[PDB]
2 protein chains.
Amino acid sequence: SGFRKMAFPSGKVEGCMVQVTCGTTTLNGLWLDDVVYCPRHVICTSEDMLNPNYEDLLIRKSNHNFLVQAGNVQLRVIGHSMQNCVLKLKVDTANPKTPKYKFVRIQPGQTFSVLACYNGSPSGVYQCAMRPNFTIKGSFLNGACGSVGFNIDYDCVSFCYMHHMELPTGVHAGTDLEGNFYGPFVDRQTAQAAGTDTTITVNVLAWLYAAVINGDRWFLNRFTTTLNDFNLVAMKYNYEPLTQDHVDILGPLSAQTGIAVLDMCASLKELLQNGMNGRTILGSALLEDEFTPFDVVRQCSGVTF
Amino acid sequence: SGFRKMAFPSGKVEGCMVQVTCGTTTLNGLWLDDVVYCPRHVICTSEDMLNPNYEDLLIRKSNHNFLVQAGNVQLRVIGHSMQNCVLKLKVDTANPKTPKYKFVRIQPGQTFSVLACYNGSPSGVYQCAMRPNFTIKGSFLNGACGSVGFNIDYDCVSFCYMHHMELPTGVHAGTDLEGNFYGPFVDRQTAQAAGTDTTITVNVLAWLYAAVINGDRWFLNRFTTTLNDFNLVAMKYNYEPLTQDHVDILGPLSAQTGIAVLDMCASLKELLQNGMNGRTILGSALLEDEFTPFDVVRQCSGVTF
């Protein structure tokens, strides 16, 4: 028992991290087979970032202008190209530590592990949710760009995130591994609005189920509700609307606990309307939304990789 | 910027995890050089655990009763011996993936990463504090015993914890890697009292410094305090007394922020006495005590391994 925010083991990803330098700028890259993927803003000076013409900046660069180091091994760059906001550097050696992998574009509300890296070297690992507004609340200092986010299923790493920027508001924005930003963001040092963020309702419900399984049950009440009634309340509290698809995803947790999903919605409704009265759930004094239904099941059933 | 509960990269430890079976019981082992370390209670049946005579039970075991599997490769046990509460299984092969390592016994209040494993396979990674009462508040299902806790400094893994027991209250107990329990605990399935726990004051202060560095400063005040006065309040709120050693450890964070340590204590005193009034600090509605001063510095300065 117990319930913790748990990251995936990072070993398969650590073996793919490299340092990429282009002139003055160093950041991280991801080495899979004979390609290294990194943020295209590696080619920018501090001044360039205010309004970069990436096509023009890249034209000034040649293969030998990209210094790629994998530990102490210098890779030889034999080609370069830009795909959306990522650079793909073709190298003359396939990464011998390449895991089975996929590139996936994740949905808002899904979770993933981040391996924060500096100068090609892993610093730490933590779990993140993709916010409904397509930001993440990470931990990234200068040099962290090119750090990736991922999920593991069995032996296969699904890469879903590459870190590119910190918005003036202190939240983080990045791309999938095809270089397409999540959200409306661009790789330019400009004020950028993230939308209104909302709480990930299906995740809060999953976490309430986790709480019951662990024996934290004070918030269970004698009421039920309907989807439409619940959603009137969700909207007022800037929660995501709950759909039948969400109810369906919660089915296994409903079955384990014997608590109908709409009964748990009525418990959540009371918590929203009345607050938590200084009480805690699973060691938290706020409603936690960074655990997916699958996360809860995984942790409550001991799935391994 | 941003501040997250961040675990160490687990790759060096993943390469050391194996499965150990003895009869009906399977749990995890740690393979370093030509020794596999695991909880000695692997040799117990469910019934044995109620009141085991480990010396007698081990005598009835032979090398060939211990099935040790590293992925799909069967290792061959050529010896067994017991050190305190850990079993050392001598194997005929040195682990080729053995990292530089030390065995360390950590102090209450210190933090470490846990690699939760099942059947010798890594499941997830999270950061834990050793509570003042020598428990940990982990996440461990059936089969997690033998999972280890560790820190990394540069290239060296310092193992500090091996998981043994879930107490009837749902908190966790375990040993250093020489098999000595942290706290008063024993490897017997019996009711066992944990101390009164307390909050790790120096860690709360470190986290308040982390908050300031990250731009959360509402809780700062121009009140002052003395160590003796502060400690009168700490005692009332079941906080650990703060010593000059603790003040000294917070010195670098004091210097970075320009906030004297006793000024931060006066801020903490107000938070304890008056509560947080529905406000948050670093995304938390409670005072967080699982970040050490060194953890804060590490994360705020981007140290890598």
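All residue numbers given for chain A refer to Swiss-Prot; the residues shown span 3264-3568 in order.
Structure method, as recorded: X-ray crystallography, 1.7 Å.
Positions of Cβ are set from backbone N, Cα and C atoms, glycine also.
Record features (Swiss-Prot):
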{"type": "ACT_SITE", "residues": "A:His3304", "note": "active site, for 3CL-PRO activity"}
{"type": "VARIANT", "residues": "A:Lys3353 to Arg", "note": "In strain: Beta/B.1.351"}
{"type": "VARIANT", "residues": "A:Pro3395 to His", "note": "In strain: Omicron/BA.1, Omicron/BA.2, Omicron/BA.2.12.1, Omicron/BA.2.75, Omicron/BA.4, Omicron/BA.5, Omicron/BQ.1.1, Omicron/XBB.1.5, Omicron/EG.5.1"}
{"type": "ACT_SITE", "residues": "A:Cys3408", "note": "active site, nucleophile"}
{"type": "VARIANT", "residues": "A:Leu3468 to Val", "note": "In strain: Zeta/P.2"}
Candidates A:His3304, A:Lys3353, A:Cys3408, A:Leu3468 (recorded positions) - the one closest to A:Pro3395 (variant position) by CA: A:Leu3468
Of the recorded positions listed as A:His3304, A:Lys3353, A:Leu3468, the one whose CA lies nearest the CA of A:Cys3408 (active site, nucleophile): A:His3304
Cβ packing number for A:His3304 (active site, for 3CL-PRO activity), 10 Å threshold: 24
Rounded Cα-Cα span from A:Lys3353 (variant position) to A:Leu3468 (variant position), Å: 45
Spatial neighbours of A:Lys3353 (variant position) that are distant in sequence (at least 6 apart) but have CB under 8 A: A:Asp3297, A:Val3298, A:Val3340, A:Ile3341, A:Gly3342, A:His3343, A:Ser3344
DSSP-derived class (H/G/I helix, E/B strand, else coil) of A:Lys3353 (variant position): strand
